[PDB]
Amino acid sequence: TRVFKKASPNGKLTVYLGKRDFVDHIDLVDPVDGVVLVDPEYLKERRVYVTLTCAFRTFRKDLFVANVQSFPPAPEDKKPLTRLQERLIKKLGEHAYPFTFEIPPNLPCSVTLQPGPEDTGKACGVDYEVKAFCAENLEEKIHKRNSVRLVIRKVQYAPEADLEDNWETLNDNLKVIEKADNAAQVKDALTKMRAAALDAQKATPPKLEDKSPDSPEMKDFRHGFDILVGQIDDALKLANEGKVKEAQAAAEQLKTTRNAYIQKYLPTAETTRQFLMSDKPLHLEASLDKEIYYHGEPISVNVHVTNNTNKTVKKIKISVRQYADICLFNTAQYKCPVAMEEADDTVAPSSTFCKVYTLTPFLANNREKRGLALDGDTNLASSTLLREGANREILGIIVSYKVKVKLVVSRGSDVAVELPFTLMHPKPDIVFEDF
Amino acid sequence: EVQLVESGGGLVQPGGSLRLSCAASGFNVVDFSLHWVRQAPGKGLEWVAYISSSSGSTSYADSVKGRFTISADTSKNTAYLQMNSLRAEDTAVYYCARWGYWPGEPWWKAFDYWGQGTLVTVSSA
Amino acid sequence: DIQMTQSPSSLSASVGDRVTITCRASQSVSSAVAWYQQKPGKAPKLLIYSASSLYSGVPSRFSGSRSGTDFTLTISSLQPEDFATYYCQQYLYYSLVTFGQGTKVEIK
Ligand SMILES: C[C@H]1C(=O)[C@]23[C@H](O)[C@H]1CC[C@H]2[C@@]12CO[C@]3(O)[C@@H](O)[C@@H]1C(C)(C)CC[C@@H]2O
């Protein structure tokens, strides 16, 4: 068991909690199951309250607030006490009393700490704050020594990625098939990917959640994996026969169904420009391999160029950009790049090019950015999940991420595409420890 | 109805040879894959070999990889498992099983219909 | 090859009680596990295919659950005709078929 605690400079109260950061389950947010211990000797006449404030901050505004009174517990609202509350009260003396908070959704992130930001105020951010204080009436003077205030965070975790894990296994095993030497490694890789494919066929893609189990989209989705398992079966048969090279040749056919899955279910973009003094268009197509990426995990960008003009492509630029619009009444909007690649690849006239570019966005190189969105060991702000019909005007800070692939052409705007993606965090007796 | 029948069980000297058949009735063999499962007296099940009869594909257990040979015919609806020199550690009952092909439900109903089993014994008495 | 182990070698219970048999696989098999029942002197009989689906004809007191590489078969209220040896099996592909060791149920 692990609980936290903060005392006061005058030592007239203490606040206990079971957690630091409270997860957000989209539909509901975990409650704040606090505990308060008070010494009635000084507070012989007065009372004690506990307050929660969700504010944006000298320019300062609030977004949500709620108050609860410890005693007398005669109007015992939320009378069902959670287990930890009862155990904490019973373990400690008879002067500990319970309280509970429940909150509607809001936005949890902060902004970077640099002089002269891009918004109103300095050292801004949105933070939650548990606070208890002692008095007789709710307007009197506040004695900081006889008070307390804590900070809690509304972290929000990424959904399950079983399908992504299955596809990652499939791709790694296909690679080790391609680099194999003898029959045993080929057999082991094929067995692993067969298991992964069968597992993946059960799961449902994020783009058909509202579609029914018997919808034709689901039928086509399952048909694709049926074909994939058949191709793996053919490759396994050839490998078990004894032919290693033929097994590899049969395994190469999986790239076609991988491409078919990408074009239908993965982020993709395509543009086309045909200049004057030219006859056929220039085509650029990119695609990311996953829709969800974790903080620090590399981000891989496919790129395809089929030039048909008389000009030549000089270099390709791959970048990851942060879009952070401030959902206040001022509706300020801005963006800042995070990661960047500057490969010097060239595309000849009437030629084709293809490569995979992998870049990792993280804060070490971005310490000097002026308005980059931070979490709250801090890292870049996780992408905000979309509103479920809620008003966007009072959300707060909505952060999202996009990826850009731009070509540069000699004898001279350029050509580029966007690929939105999601950057988030993965879902993971008693002694008091300092919070 | 659907049923599996096998024959050929007998006593053979070590280094001897014996043929086992898996006759199927009520269903054509070419629509299913047939396997051989061996159970020692007092031990668990063990898988021996199989054939497909649609592409001719065969495979064998690592214990009888080089010795046994499996083949089938369509007109007679029978699967034959030739036994080469026997090492006296294979004195066990022999069951025949049926497993359907991949696309759909028949693959998931693995070994839904078995046989009754035959006894092959190796000794020197 | 993929090895599959059964934890309880012998289990004892009376009629009407609850009994559970567990089975673990060394390598991931995506619900490609089946349970069989073998009375002494007869052929094996399939009970649960795909680790959760009850085959036709089998009574409804059987049920199987999968959690990762852990498969459990339960008989809610076993009867005198439920005493036999049960076996685990994986069927990911044709050439990779392995069976677990027996579990025996007796009368306490
Ligand atoms: C040269 C730097 C710069 O000045 C940037 C970054 O720190 C960096 C590039 C982008 C600008 C800025 C986003 O953040 C900036 O700090 C900000 O000053 C910019 C504006 C004024 C809001 C407009 C364009 C742009 O959104």
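The first residue you see is number 1, and the count goes up from there.
Heads up, the Cβ atoms here are built off N, Cα and C, so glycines get one too.
According to Swiss-Prot, the features are:
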| type | residues | note |
| --- | --- | --- |
| BINDING | A:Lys335, A:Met340, A:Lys404, A:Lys406 | 1D-myo-inositol hexakisphosphate binding site |
| MUTAGEN | A:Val48 to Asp (Swiss-Prot position 53) | Inhibits internalization of EDNRA, EDNRB and ADRB2. No effect on interaction with SRC; impairs ADRB2- and HTR1A-mediated ERK phosphorylation; impairs sequestration of ADRB2 |
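Taking the features listed in Swiss-Prot, we show where each one sits on the structure.
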residue	record	DSSP class
A:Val48	mutagenesis position	strand
A:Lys335	1D-myo-inositol hexakisphosphate binding site	strand
A:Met340	1D-myo-inositol hexakisphosphate binding site	strand
A:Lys404	1D-myo-inositol hexakisphosphate binding site	strand
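Two residues, A:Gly376 and A:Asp377, bracket 5 residues absent from the model, and the distance between their Cα atoms is 9 angstrom. Across the unmodelled segment of 8 residues, the C-alpha atoms of A:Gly412 and A:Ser413 are separated by 9 Å. Cα of A:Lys335 (1D-myo-inositol hexakisphosphate binding site) to Cα of A:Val48 (mutagenesis position): a span of 45 Å. Separating the Cα atoms of A:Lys404 (1D-myo-inositol hexakisphosphate binding site) and A:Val48 (mutagenesis position) is a whole-number distance of 54 Å. All protein chains considered, the CB of A:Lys404 (1D-myo-inositol hexakisphosphate binding site) has 18 other CB atoms within 10 Å. When every Cα pair among A:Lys335, A:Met340, A:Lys404, A:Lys406 is compared, the largest distance found for this 1D-myo-inositol hexakisphosphate site is 17 Å.
Fewest Cβ neighbours within 10 Å among the recorded positions A:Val48, A:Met340: that distinction goes to A:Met340. Straight-line distance linking the Cα atoms of A:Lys406 (1D-myo-inositol hexakisphosphate binding site) and A:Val48 (mutagenesis position), rounded to a whole number, equals 60 Å. A:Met340 (1D-myo-inositol hexakisphosphate binding site) sits 53 Å from A:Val48 (mutagenesis position), taking the Cα positions as reference.
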